[PDB]
Amino acid sequence: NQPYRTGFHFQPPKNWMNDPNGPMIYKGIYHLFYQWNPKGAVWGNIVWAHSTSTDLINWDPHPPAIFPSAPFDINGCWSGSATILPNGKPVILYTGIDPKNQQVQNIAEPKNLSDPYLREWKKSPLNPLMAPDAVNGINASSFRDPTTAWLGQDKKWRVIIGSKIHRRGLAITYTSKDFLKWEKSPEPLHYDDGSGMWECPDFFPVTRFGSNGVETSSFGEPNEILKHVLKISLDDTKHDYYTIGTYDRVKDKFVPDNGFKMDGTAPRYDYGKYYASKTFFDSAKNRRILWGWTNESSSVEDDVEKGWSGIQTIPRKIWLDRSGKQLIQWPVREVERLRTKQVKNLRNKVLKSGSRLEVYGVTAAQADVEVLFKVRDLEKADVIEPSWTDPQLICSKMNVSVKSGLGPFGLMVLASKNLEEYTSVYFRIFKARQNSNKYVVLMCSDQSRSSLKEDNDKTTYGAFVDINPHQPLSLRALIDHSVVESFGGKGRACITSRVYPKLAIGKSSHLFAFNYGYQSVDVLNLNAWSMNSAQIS
Ligand SMILES: *[C@H]1O[C@H](CO)[C@@H](O[C@H]2O[C@H](CO)[C@@H](O[C@@H]3O[C@H](CO[C@@H]4O[C@H](CO)[C@@H](O)[C@H](O[C@@H]5O[C@H](CO)[C@@H](O)[C@H](O)[C@@H]5O)[C@@H]4O)[C@@H](O)[C@H](O[C@H]4O[C@H](CO)[C@@H](O)[C@H](O)[C@@H]4O[C@H]4O[C@H](CO)[C@@H](O)[C@H](O)[C@@H]4O)[C@@H]3O)[C@H](O)[C@H]2NC(C)=O)[C@H](O)[C@H]1NC(C)=O
Ligand SMILES: *[C@H]1O[C@H](CO)[C@@H](O[C@@H]2O[C@H](CO)[C@@H](O)[C@H](O)[C@H]2NC(C)=O)[C@H](O)[C@H]1NC(C)=O
Ligand SMILES: *[C@@H]1O[C@H](CO)[C@@H](O)[C@H](O)[C@H]1NC(C)=O
C-alpha cells in the first residue's frame, strides 16, 4: 500500500511538505512547524503545519498555526524561525507574500502562553515589520526566511533575512530594541558575489572545544572561545552550506575563518538530499539540534499517486570538531530508543575481495546499523589523482562496479534477495601521493541500482571523510523504507538519499556487508538494530 512511507521519520499523514519551520522548545515541549500543502502532494497553498513532541521522535498533531488570513500574508506563509525572548515568551518571524506577490516579514505570537502546545497564534496588526520598498531597494522577489534573532551587547536585537542583488548572495541584517520597530542595517551580515540567492539563512554560536550547544545570543569569553556558524541554502544548487568564522560585533559582520568562503565551495551539512535546514537551541539538554528537509527522489507522478511528498531527516545534534575546521553531526540519542531490545552482532568477519556478508534477524527496511571496518595494508591503496576535488564525481565515475586497492567496501542497504536492487553505502581509500603515508578517505552513497523503476532520480552522492585509515573506519546508516541516512567517521560525513525499490520492500529487503576491492577488509564489529516505528503526527 505505502511501501515508501517511513516508520520513524517525521512526515505528515499525507500531502506535500517542505522546509522545517520555527523549531523550538517551550515548557519542556519540543515544537516543529513545517511548510505544508493542505490539499496537494506538490508545493502549493503553503501554510505552517504544527506538531509537538517530548523526545523529538514521537510527534502529536495540531492545527495549522500560521496560514493566509491578512494582506501581509494573503498569498502565502513561507518559512521562518522562532525566537525565545528574555521574558521566556516565544515569537515567530515568517515571510508572507503580499497582494503584489512581494515577500515581507511578519511576526506572530502565541494567543495563550499558558498552553505548552502553543496551538493558537495571533499575527500583529503592525505587520509586516520588514518589507521590500523603494527606500531600501531590496529585491521583493528575493527577500525571505528570517532566522532566529539574537540579542546584541547594545541590547538591540539582530536578525537576518536571505536575499540577493543580481548574482550576489546576501544576509540582510535588521536591528530592533523592542522587536517591533526594525531598522535595516547599512551593511549585510555577510555576502558573496556569484553565489546567487541565499535562502534559509542560519547564524549561531558554537563552543571551540566540546559537543554542548550554545545559546544563540551567548558572547565570547576571554576564557571561553566561541566560533560562529553562518549557514545558507543556495537556491541555485539546492544544497545547504556553512562556514566557520568569527563575529565582528563592532561592524556587525561575520568573518569566515581562513579557507572558508560562503558559496558552493564551502562544506555541507549533508552531501545527499538535504535542504532548508535550520537549528534551534535545546536548553533542556544543552545541545543544538539541526532539522533538515529531504524531498522525494521519485517522479512527481509517483508523488501525486502515493498522496504525499517530503520528509524531515532525523533531527541531529551538531557541534564543532576538535580541528575546528568542520562541524560534526549525530542523530539525537532519543532515536536509539527505537532500537529493538535484541541486537544482531557480527565481530571479526574478514571480507575477502569480492565477498559479501548478509545480516540476518533484522527488519532490513527499518533499522539502524553501525559497522567498524579495519583495512589491511594501506600501502596497497591507489594513488588519488592530484586534480580530483569533487567527491561526488569520483563516486560517479568510479561506481560500485569499479574495483580499487581498498574499496568499494561498506554496506548494501534496501537490497533484494539476489541483489537485483540495492543502495550501496561504502568507503574507498586513496593514497595522498606516491609513497606517501597520508590517505584520502572517500564516502559514497550509490543508488544507481536502487530500483527497477527508471523514473526515480538515482543520482549518486559523495563526500570526503576527515579520518585516518590507520584506525578502524566508522560507518552508520539509518534505513527507513525509502530514506537512508549514512554517517561516516562518527558523523564527520553525512549523506541522505531517497530510494524506492520495487522488490526490496518491507520484509523482502535485505542488509549486506561487502568488499569489492582487491585488498580484503576486516569487519571488526557490526550491530544491526531493528527500529520500532514511532508515533508521528
Ligand atoms: C528534490 O527533487 C529532485 C530529486 O528528485 C532534485 O532535482 C534534481 O536532482 C538531481 C540533482 O541532485 C538531478 O540529477 C541529474 O540528473 C541528470 C540525469 O538525468 C537522466 O538522464 C537524462 C538527463 O541527462 C534524462 O533522460 C533524465 O533527466 C532529465 O534531464 C533533463 C536535462 O535536460 C532535466 O531537465 C530533467 O529535469 C530530468 O532530470 C534522466 O533522469 C544527470 O545529468 C546529472 O548527473 C550529473 O551530475 C551528477 C552530480 O549532480 C554526477 O554525479 C553525474 O556523474 C553526472 O555528471 C555529468 O557531468 C560530468 C561533468 O562534470 C560528466 O563527466 C559526466 O559524464 C556527466 O555527464 C544529475 O544526476 C536531477 O536532474 C534534478 N531533478 C529534477 C527533475 O529537477 C531537487 O534538487 C530536489 N529538491 C530539493 C530542494 O532538494
Ligand atoms: C531579484 O528578483 C528575482 C529573484 O529570482 C530575479 O529574477 C531572476 O533574474 C534572473 C537573472 O539573474 C533570471 O534568469 C530569472 O529568470 C529571474 N527569475 C525571476 C524571479 O523572474 C531578479 O533578477 C533579481 N533582481 C535584482 C536586481 O536583484
Ligand atoms: C490556556 O491554556 C491552558 C493550557 O492549555 C488552559 O488550561 C487554559 O484553559 C487556557 N486558557 C484559555 C481559556 O485561553
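Numbering, chain A: per Swiss-Prot, residues 48-584 in sequence.
Determination method: X-ray crystallography, 2.2 Å.
Quick reminder: no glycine exception, Cβ is built from N, Cα and C everywhere.
In the three-state DSSP scheme, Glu246 (substrate binding site) is classed as strand. For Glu246 (substrate binding site), the same-chain residues 6+ apart in sequence whose C-beta sits under 8 angstroms from its C-beta are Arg191, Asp192, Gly209, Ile279, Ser280, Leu281, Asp282, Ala323. Per Swiss-Prot, substrate binding site is recorded for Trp63, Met64, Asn65, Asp66, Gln82, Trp90, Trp125, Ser126, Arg191, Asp192, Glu246, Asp282.
Quoted from Swiss-Prot, the note on the mutagenesis of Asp66 to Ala is: Loss of activity. In the three-state DSSP assignment, the secondary structure recorded for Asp66 (mutagenesis position) is strand.
Note on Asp66 (mutagenesis position): other Cβ atoms within 10 Å of its Cβ, all shown chains, come to 26. Here Swiss-Prot flags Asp66 as active site.
The annotation that Swiss-Prot gives for the mutagenesis experiment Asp282 to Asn reads: Normal activity.
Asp282 (mutagenesis position) is surrounded by 18 other CB atoms, counting those within 10 A of its CB over all protein chains shown. For the mutagenesis of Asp282 to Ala, Swiss-Prot gives this note: Impaired beta-fructofuranosidase activity but enhanced 1-fructan exohydrolase activity. The structure shown keeps the original residue.
The mutagenesis experiment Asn342 to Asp is recorded by Swiss-Prot, whose note states: Reduced activity and glycosylation. In the three-state DSSP scheme, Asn342 (mutagenesis position) is classed as coil.
Over all protein chains present, the Cβ of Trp125 (substrate binding site) has 26 other Cβ atoms lying within 10 Å. Packing around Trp63 (substrate binding site) is summarised by its Cβ count: 25 other Cβ atoms lie within 10 angstroms of its Cβ, all protein chains included. In sequence order, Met64, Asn65, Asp66, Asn68, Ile93, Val94, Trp95, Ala96, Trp125, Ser126 are the residues near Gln82 (substrate binding site), counting only same-chain partners six or more apart with C-beta under 8 A. DSSP classifies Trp125 (substrate binding site) as strand under the three-state reduction.
Proximity of the recorded positions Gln82, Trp125, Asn342 to ligand 1, judged by a Cβ distance under 6 angstroms to any of its atoms, singles out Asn342 in sequence order. With respect to their backbone Cα atoms, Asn342 (mutagenesis position) and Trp63 (substrate binding site) stand 9 Å from each other.
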